[PDB]
Amino acid sequence: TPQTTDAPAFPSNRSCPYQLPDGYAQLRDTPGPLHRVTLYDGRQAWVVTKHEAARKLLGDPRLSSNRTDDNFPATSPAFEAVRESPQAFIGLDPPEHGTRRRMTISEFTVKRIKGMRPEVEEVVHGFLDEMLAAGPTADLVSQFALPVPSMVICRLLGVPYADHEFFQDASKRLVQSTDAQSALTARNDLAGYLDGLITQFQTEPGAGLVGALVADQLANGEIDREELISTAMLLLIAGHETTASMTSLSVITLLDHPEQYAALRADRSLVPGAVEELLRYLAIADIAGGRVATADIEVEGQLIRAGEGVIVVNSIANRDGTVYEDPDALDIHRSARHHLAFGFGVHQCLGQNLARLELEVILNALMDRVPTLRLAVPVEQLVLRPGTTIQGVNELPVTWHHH
Ligand code: HEM
Ligand SMILES: CC[C@H](C)C(=O)O[C@H]1CCC=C2C=C[C@H](C)[C@H](CC[C@@H](O)C[C@@H](O)CC(=O)O)[C@H]21
């Protein structure tokens, strides 16, 4: 019998790092803001496929971020690590979400982020220096794209960069984990590490956010010890994994559009605009749109019922032709305003301006010091991560003009 169904499987995997998976360009094109899909466990779910609708549902208080709910749309087995663990505030709803988030925000304001610019410039050129000096060829992942945000986020959290090999490895295993067993074991490695850091900080008040949370909120019983572990773990992995994939994918992508890059290299006033457009275009975290309805919601004559799962896929909504003229075209000159790569509403990405700062420093730095950077394999040979985790390559060999 024909095989066509009205709720395709979800998610799909990318095949060119900067293009929607075929199955996603479909859903984008169907009229209507909501489409049915089938998740890995045969349950059926709603995906939002339009910009204004995504924007409205992300602001709607009837869509919960509670991941311990049995109807939360888990997209992979690995997910049931985070489901059964104490929740960071990304899995909380108002009013709990606010009191937890408000403990971390002092370190992420525009004032604090702006003033970090000297220190971020120092880290980047530091790791380039070392990269360049060991000569081509280089894997831009392990030698640059990953170490740079790791170092920055550690100094912010107060995690010692000495232990960098341990937690980078445990973060890798946890984002890319394909089964539940591997994800839990990565989580328990990281949690056990962080629990010892907290005791160490109870003996000697540490620096960073984690030190301040130990010495203050934990000492007064306003946060559970195990909640602290989850919060620090969220910031640590998010601090690392996202900026690094942006760096690698923005590099693959900028090279396959060499006439916009040229113009980037020639007018550094455009860099903050190309950052926005890169964020819109690449949307590395389309999974981070998971919600469950706690009530019936009406959207343009379609009905989400209490208990249904809804995935706001910000990569599709960012390719909404009625907001971005020719949406599948990378245009560093376009106005990429109102994009959803960071989300919207109360869960809007806490670290977005740190992420903008890192990318804008990193790019300038790559254009000053390796203006002849190019890839050391053809793009068709890179292994892409699957659609069940954050978008990116795991390896990126590159080369340049040696001194
Ligand atoms: C670099 C590229 C990044 C992308 C594409 C990205 C994407 C996102 C998205 C889409 C959300 C929404 C989650 C939801 O609505 O359920 C989110 C939340 C969050 N992100 Fe980012 N993010 C990035 C960088 C960062 C960085 C550098 C940090 C460092 C701390 C960070 C920390 C967080 C936190 C704490 C939240 C949750 C805020 C809340 O739930 O109130 N992110 N991110
Ligand atoms: C199953 C793969 C992972 C967990 C995933 O797809 O999401 C992670 C992977 C790395 C990038 C991410 C970016 C956006 C969000 C912060 C997202 C939410 C997941 C979060 O729940 C991870 C837990 O480790 C945090 C905790 O439970 O303390 C997070």
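Don't overthink the numbers, they just go from 1 along the chain as shown.
Header lists the method as X-ray crystallography, 2.2 Å.
Any Cβ shown, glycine's included, is placed from N, Cα and C.
Copied over from Swiss-Prot, here are the features:
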- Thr75, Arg187, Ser230, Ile287: calciol binding site (BINDING)
- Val82 to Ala (Swiss-Prot position 88): Decrease of the hydroxylase activity for both 25-hydroxyivitamin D3 and 1-alpha-hydroxyvitamin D3 (MUTAGEN)
- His97, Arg101, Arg291, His347, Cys349: heme binding site (BINDING)
- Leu174 to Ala (Swiss-Prot position 180): Decrease of the hydroxylase activity for both 25-hydroxyvitamin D3 and 1-alpha-hydroxyvitamin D3 (MUTAGEN)
- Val175 to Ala (Swiss-Prot position 181): Decrease of the hydroxylase activity for both 25-hydroxyvitamin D3 and 1-alpha-hydroxyvitamin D3 (MUTAGEN)
- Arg187 to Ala, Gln or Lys (Swiss-Prot position 193): Decrease of the hydroxylase activity (MUTAGEN)
- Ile287 to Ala (Swiss-Prot position 293): Slight increase of the hydroxylase activity (MUTAGEN)
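Positions of Swiss-Prot features highlighted on the structure.
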residue	record	CB count, 10 Å
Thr75	calciol binding site	20
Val82	mutagenesis position	23
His97	heme binding site	18
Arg101	heme binding site	19
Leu174	mutagenesis position	24
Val175	mutagenesis position	19
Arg187	mutagenesis position	22
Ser230	calciol binding site	24
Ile287	mutagenesis position	20
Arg291	heme binding site	25
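Checking the recorded positions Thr75, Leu174, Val175, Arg187, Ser230, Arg291 against ligand 1 with a 6 Å cutoff on the Cβ atom leaves no residue at all.
In three-state terms derived from DSSP, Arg291 (heme binding site) belongs to an extended strand segment. Proximity note: of the listed recorded positions (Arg101, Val175, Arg187, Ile287, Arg291), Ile287 have a CA within 10 Å of the CA of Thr75 (calciol binding site), given in sequence order. Geometry remark: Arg187 (mutagenesis position) versus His97 (heme binding site), CA distance 22 Å. Using Cα positions, the member of the recorded positions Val82, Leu174, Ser230, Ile287 nearest to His97 (heme binding site) is identified as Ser230. Taken in sequence order, the recorded positions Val82, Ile287, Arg291 that lie near ligand 2, meaning a CB under 6 Å from one of its atoms, are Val82, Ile287. Its Cβ placed at the centre, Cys349 (heme binding site) has 18 other Cβ atoms within 10 Å. Largest Cα-to-Cα span within the heme-binding set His97, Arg101, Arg291, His347, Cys349: 18 Å. You'll find the Cα of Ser230 (calciol binding site) roughly 10 Å from the Cα of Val82 (mutagenesis position).
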